[PDB]
Amino acid sequence: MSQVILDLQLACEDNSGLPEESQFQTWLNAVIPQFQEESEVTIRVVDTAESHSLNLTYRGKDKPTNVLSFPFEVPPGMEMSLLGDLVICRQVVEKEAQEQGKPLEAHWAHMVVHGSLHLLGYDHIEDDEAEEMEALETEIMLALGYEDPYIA
Ligand code: NI
């Protein structure tokens with residue numbers, strides 16, 4: 001099997017100019033299935049304020065970020081398909097894509113791809129650990145038809 005049930009939550013004042021739910025679905029299929037097959041993730045797009053708040057109260061960082069990853073812990077001895085949530089700030093994503101001169105769409109995809117990896121247990125604090133994650137990101141991204149966000 002291969003199935004990623006997506007719960008897309010648009011929680012911005014506007015909600016216009018965001019990726020189509022099918023796009024998120026597409027990006028999600030290129031990252032998760034190959035690790036869980038049967039799974040489901042929630043992804044809510046928010047505004048700087050909420051992001052700022054979530055980031056400060058859960059990561060202890062006074063500022064908004066592009067992607068907050070909240071991986072679901074599975075209680076010892078339990079079958080669970082729920083992977084966690086991705087909180088993506090549209091303001092940050094749009095600003096970054098502009099500063100890095102990347103296609104807004106390609107950056108969004110990167111956000112859910114990177115985020116999804118964090119949901120699956122990947123991290124990038126340790127050089128070796130990061131090397132493995134970026135390798136995967138690059139791979140997934142090329143397979144989606146976007147340029148490799150790395151190699152700069
Ligand atoms: Ni990260």
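Determined via X-ray crystallography, 2.7 Å.
Cβ coordinates come from backbone N, Cα and C, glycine included.
Non-local contacts of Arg59 (mutagenesis position) by the CB criterion (under 8 A, 6+ apart in sequence, same chain) comprise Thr65, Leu68. Under its mutagenesis annotations, Swiss-Prot gives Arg59 to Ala or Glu the following note: Loss of activity.
Under its mutagenesis annotations, Swiss-Prot gives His114 to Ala the following note: Loss of activity. Summarising the environment of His114 (mutagenesis position), the number of other Cβ atoms within 10 Å of its Cβ, over all protein chains shown, is 24.
What Swiss-Prot lists as Zn(2+) binding site is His114, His118, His124.
In Swiss-Prot, a mutagenesis experiment is listed as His118 to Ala, annotated with the note No change in activity. Secondary structure at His118 (mutagenesis position), taken from DSSP and collapsed to helix, strand or coil, is helix.
In three-state terms derived from DSSP, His124 (mutagenesis position) belongs to neither a helical nor a strand segment and is classed as coil. Experimental mutagenesis is annotated in Swiss-Prot for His124 to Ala, with the remark: No change in activity.
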Requested in this report: Between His118 (mutagenesis position) and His124 (mutagenesis position), find the distance joining the two CA atoms and give it rounded to the nearest Å.
Outcome: 9
Report task. Taking only the Cα atoms, work out how far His114 (mutagenesis position) lies from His124 (mutagenesis position), in Å, as a whole number. Result -> 10
Query raised in the report: Using the Cβ centroid of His114, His118, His124 as the reference point for the Zn(2+) site, which residues of the same chain not in that list have Cβ within 8 Å?
Result: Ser69, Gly115, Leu117, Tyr122, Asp123, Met133, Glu137
